[PDB]
Amino acid sequence: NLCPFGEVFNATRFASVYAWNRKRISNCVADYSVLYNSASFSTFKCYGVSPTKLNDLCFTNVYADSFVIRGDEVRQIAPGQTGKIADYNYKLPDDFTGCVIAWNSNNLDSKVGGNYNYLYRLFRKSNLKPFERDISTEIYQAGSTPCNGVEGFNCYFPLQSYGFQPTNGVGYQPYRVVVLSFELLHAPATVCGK
Amino acid sequence: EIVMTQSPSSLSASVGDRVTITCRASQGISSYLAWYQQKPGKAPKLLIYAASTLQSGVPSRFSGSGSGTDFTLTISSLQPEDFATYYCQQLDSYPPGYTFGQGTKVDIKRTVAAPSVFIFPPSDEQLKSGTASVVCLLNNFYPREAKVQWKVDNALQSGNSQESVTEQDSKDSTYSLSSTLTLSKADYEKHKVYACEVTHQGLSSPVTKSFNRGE
Amino acid sequence: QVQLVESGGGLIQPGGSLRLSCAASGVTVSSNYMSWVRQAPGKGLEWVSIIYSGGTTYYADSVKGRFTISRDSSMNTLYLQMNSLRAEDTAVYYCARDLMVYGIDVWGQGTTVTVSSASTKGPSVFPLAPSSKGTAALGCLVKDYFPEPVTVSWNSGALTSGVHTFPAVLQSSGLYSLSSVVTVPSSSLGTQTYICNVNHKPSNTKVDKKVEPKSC
Ligand SMILES: *[C@@H]1O[C@H](CO[C@@H]2O[C@@H](C)[C@@H](O)[C@@H](O)[C@@H]2O)[C@@H](O[C@@H]2O[C@H](CO)[C@@H](O)[C@H](O)[C@H]2NC(C)=O)[C@H](O)[C@H]1NC(C)=O
Ligand SMILES: [Cl-]
Ligand SMILES: [Cl-]
Ligand SMILES: [Cl-]
Ligand SMILES: [Cl-]
Ligand SMILES: [Cl-]
């Protein structure tokens, strides 16, 4: 039967990038024509696979990761990128085999008072390994004396909110991102194209 | 690119006044804004972050407000230690860098005072060296805004002068300004009438001081 | 004690190299966004570079390939390595702790960098004579010196009232100029000598200039 790409690209709520969502897709036929023939995406970059020439390929697993970030941050969802998102929120590997898909969702994810539901990690001691997901809320120790779960000076809650307002410039407007990873193991393949 | 437009460039305020400084983003930055204070020779001091939150240790008379495009800093009751320069900062911008407003100098208010204008010819000692410096002095005036125009044989001169202003005087709150017109001795000897024309709020009409080369 | 202390600034010819230090206490440099921000004379704050706690670095376009930010965790110190220096690199250089949306909250006191081909030179001191035409103005033109600063006094400190020593300007030649003026009663111009005392330690120059009414 058919792969539930609808449940991902068409989800009513998206995850905050620090707590990005992962959908494991298996045992289905994937119609990628639905995706690449869409006029509705503003970013659609594939690394190591040709999009049109995906339908005659089988993989053992496909992963669909989705979240929301700033327009200015979409460029960080790529191999070998740096920045608050790539370093501390969502990291692709240098040898990435997949596709990054993004579209402007200012009409959805911003409120007039500002939508504070979407969060990103702002403070972290070291960079994420690829496909790592840090959901910790430990108070961040920016100085010499420790924090003990108490916020304050040099003692910072690690997450921050975007607060998307519809009057934002594109760089501050929310974009929904879907990262498709194409995994091929020494196990029976379960995802092929039309 | 997002541009920050801050206004006014300068305002004058007595102690106890309510001061208001404005910053306009060319496109929506939501609440990604901060305000700073800076005094001559010192580093910036953070006052407000996230458009409207008061930094720890900053007196409660400082307050920030606004979200989206229009932002204001507000000093509800100006204190003597608040005469400084203030400016806004767009937070977390792209491409990397810190976009700051142009700045607002807040000086001490006093009654208007017209400058005393004096013109000084180049000395004979300097002329022997090859260069003629002509100096125009604007002494003890208020407010700071003042226009000095050099005229050489009634030709308005621009491009060959530099100006220097003192800081507001700690006793009478005035400014003094100098303007230096530099010429080669040869050029200087090609002309007779040297004048600086000063316009200022304290002067009903422009004041001119002049000399004739060699008199 | 939460502070950032800079050092390493100085005078250097174009094309030279210079290494700035920023010693922190309270703040841990390797746990923070640390920036270098500079301010040229009379101009605004210009961001130079930033290093993330995770190691990521960025640079202003104007310094790419010439500056390198770094840090020594054991020394709790931030560094800026500046090669191929140019005149327009001249500025006060601050190190700062960036909290992004929480603003830049800790700044150092700044260290001064001056990049110039100018040769150290003591100033010429020319008179600004009182005009023949109740109170008269006179002064001294302190022209063509390098580097800053000069100090000026009048009558060895006995004349301080009404003295205005202006901030120096940088000329197209790369040397500084400056004037010092004073207003005095017209009635004193024949009975009171006015000498300006000019001191410029970099060149070991002390000059006293008598300023007189000019004799037609
Ligand atoms: C995501 O949804 C859009 C919209 O689908 C419509 O609303 C749904 C709730 C459902 O009721 C659909 O039947 C509706 O058509 C899909 O875009 C449409 O796709 C169909 C074919 O799949 C096409 O005939 C329509 O013209 C498309 N309409 C628009 C406005 O584009 C889209 O395909 C879905 N994406 C995925 C991956 O499932
Ligand atoms: Cl200050
Ligand atoms: Cl930056
Ligand atoms: Cl060197
Ligand atoms: Cl990097
Ligand atoms: Cl004085």
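Residue numbering in chain A adheres to Swiss-Prot, whereby the residues present occupy positions 334-527 in order.
This entry, so its header tells us, was determined using X-ray crystallography, 2.3 Å.
Cβ coordinates come from backbone N, Cα and C, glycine included.
Annotated features, as they stand in Swiss-Prot:
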MUTAGEN   A:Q493 to N  Reduced host ACE2-binding affinity in vitro
VARIANT   A:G339 to D  In strain: Omicron/BA.1, Omicron/BA.2, Omicron/BA.2.12.1, Omicron/BA.4, Omicron/BA.5, Omicron/BQ.1.1
VARIANT   A:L368 to I  In strain: Omicron/XBB.1.5, Omicron/EG.5.1
VARIANT   A:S371 to L  In strain: Omicron/BA.1
VARIANT   A:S375 to F  In strain: Omicron/BA.1, Omicron/BA.2, Omicron/BA.2.12.1, Omicron/BA.2.75, Omicron/BA.4, Omicron/BA.5, Omicron/BQ.1.1, Omicron/XBB.1.5, Omicron/EG.5.1
VARIANT   A:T376 to A  In strain: Omicron/BA.2, Omicron/BA.2.12.1, Omicron/BA.4, Omicron/BA.5, Omicron/BQ.1.1, Omicron/XBB.1.5, Omicron/EG.5.1
VARIANT   A:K417 to N  In strain: Beta/B.1.351, Omicron/BA.1, Omicron/BA.2, Omicron/BA.2.12.1, Omicron/BA.2.75, Omicron/BA.4, Omicron/BA.5, Omicron/BQ.1.1, Omicron/XBB.1.5, Omicron/EG.5.1; May enhance affinity to human ACE2 receptor
VARIANT   A:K417 to T  In strain: Gamma/P.1
VARIANT   A:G446 to S  In strain: Omicron/BA.1, Omicron/BA.2.75, Omicron/XBB.1.5, Omicron/EG.5.1
VARIANT   A:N501 to T  In strain: 19B/501T
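Locations of recorded Swiss-Prot features on the structure.
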residue: A:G339; record: variant position; Cβ neighbours (10 Å): 10
residue: A:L368; record: variant position; Cβ neighbours (10 Å): 18
residue: A:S371; record: variant position; Cβ neighbours (10 Å): 12
residue: A:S375; record: variant position; Cβ neighbours (10 Å): 12
residue: A:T376; record: variant position; Cβ neighbours (10 Å): 17
residue: A:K417; record: variant position; Cβ neighbours (10 Å): 24
residue: A:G446; record: variant position; Cβ neighbours (10 Å): 9
residue: A:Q493; record: mutagenesis position; Cβ neighbours (10 Å): 21
residue: A:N501; record: variant position; Cβ neighbours (10 Å): 25
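Under 6 Å, Cβ to nearest atom of ligand 1: this is the test, and of the recorded positions A:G339, A:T376, A:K417, A:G446, A:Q493, A:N501 it is passed by A:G339. If you compare Cα positions, A:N501 (variant position) sits closest to A:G446 out of the recorded positions A:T376, A:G446, A:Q493. By a Cβ separation below 8 angstroms, chain C lies close to these of the recorded positions A:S375, A:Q493, A:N501: A:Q493.
When the C-beta distance to chain B is held to under 8 angstroms, the variant positions A:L368, A:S371, A:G446, A:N501 reduce to A:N501, listed in sequence order. Spacing of A:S375 (variant position) relative to A:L368 (variant position) is 12 Å (Cα to Cα, whole number). A:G446 (variant position) carries neither a helix nor a strand DSSP state and counts as coil. The CA atom of A:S371 (variant position) is located 32 Å away from the CA atom of A:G446 (variant position).
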